[PDB]
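The structure appears below as structure tokens.
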Amino acid sequence: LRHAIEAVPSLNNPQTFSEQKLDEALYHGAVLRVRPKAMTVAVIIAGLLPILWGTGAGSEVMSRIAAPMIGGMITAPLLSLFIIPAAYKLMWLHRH
Amino acid sequence: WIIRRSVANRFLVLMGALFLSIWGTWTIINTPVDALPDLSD
Amino acid sequence: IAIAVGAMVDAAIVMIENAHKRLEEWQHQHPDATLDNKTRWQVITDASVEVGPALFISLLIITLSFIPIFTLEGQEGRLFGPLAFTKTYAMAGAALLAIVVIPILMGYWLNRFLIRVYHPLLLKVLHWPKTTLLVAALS
């Protein structure tokens, strides 16, 4: 989001106001997050999932140390996808 | 910064990780084992 | 090392991914049947230009925001001691390797349909987005 508002569309934004121009700038930093993001979230949870299953010696403690991360990796990404943008479009309007 | 100086070390970096790979593989094969770390006072 | 594996591969991929689209822009701005071993060199190392800091400092974050764990005293500190150590060394390795080898090895060697489920709600989030920061608060 920062480099979207630091590229060539960021010549228009700091110069003059066009919410429809900064929105378009957030929609690409939006589709460009999905590819690396949806995978980052997938690789974190997919690789963290085996230990969540608790059959075997030592599973008990590792599955307890895991759940918080796996659970926290559903709401962290899911939410931060909408919380970061809607707070950066809103904080960019104050200075402006 | 460092992403610049790195590309130059193109060749030997590979061999460093070549020996490192066979070095880290030798140790793992020869590492002691236990159920848990010693937790006693 | 087990808990950490999900993040080491995370170091390389976000870097490789920005390169996959940076190599798809040179393809549209330039010809498509002409390219050398150096012309393929510059496009990938230019993917390390942007996210380079973002990730290495993010792994630097993941290994430091964990350090406080080492302050656990006695029996508990002896249990989760070695786990903290290796979770840290594993990252430090993946991090120091995504700057010495990873960028090198990547130059030497239905997304649409999830994108269609997302942006309808994203463009929606820009409706009095404050109302979406309010809904996050109740969570």
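Since chain C takes its numbers from Swiss-Prot, the residues it shows come out as 396-504, 517-546.
Header lists the method as X-ray crystallography, 2.9 Å.
Placement of Cβ uses the backbone N, Cα and C atoms for every residue, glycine included.
One mutagenesis experiment named in Swiss-Prot is C:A399 to D, and its note says Strong decrease in copper resistance. Record note (Swiss-Prot), mutagenesis C:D405 to N: Loss of copper resistance. The unchanged residue is displayed. Looking at Swiss-Prot, the entry for mutagenesis of C:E412 to Q says: Loss of copper resistance. While the structure shown retains the original residue, Swiss-Prot records the mutagenesis experiment C:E412 to D with this note: Slight decrease in copper resistance.
Note: C:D405, C:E412, taken in sequence order from the mutagenesis positions C:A399, C:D405, C:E412, have a C-beta within a distance under 8 Å of a chain A C-beta. Neighbour counts were taken as the number of other C-beta atoms within 10 angstroms of each residue's C-beta; across the mutagenesis positions C:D405, C:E412, the minimum falls on C:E412.
For C:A399 (mutagenesis position), the Cβ neighbour count at a 10 Å cut-off comes to 21, with all displayed protein chains included. It is 11 Å from the Cα atom of C:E412 (mutagenesis position) to that of C:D405 (mutagenesis position). If you measure from the Cα atom of C:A399 (mutagenesis position) to that of C:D405 (mutagenesis position), you get 10 Å.
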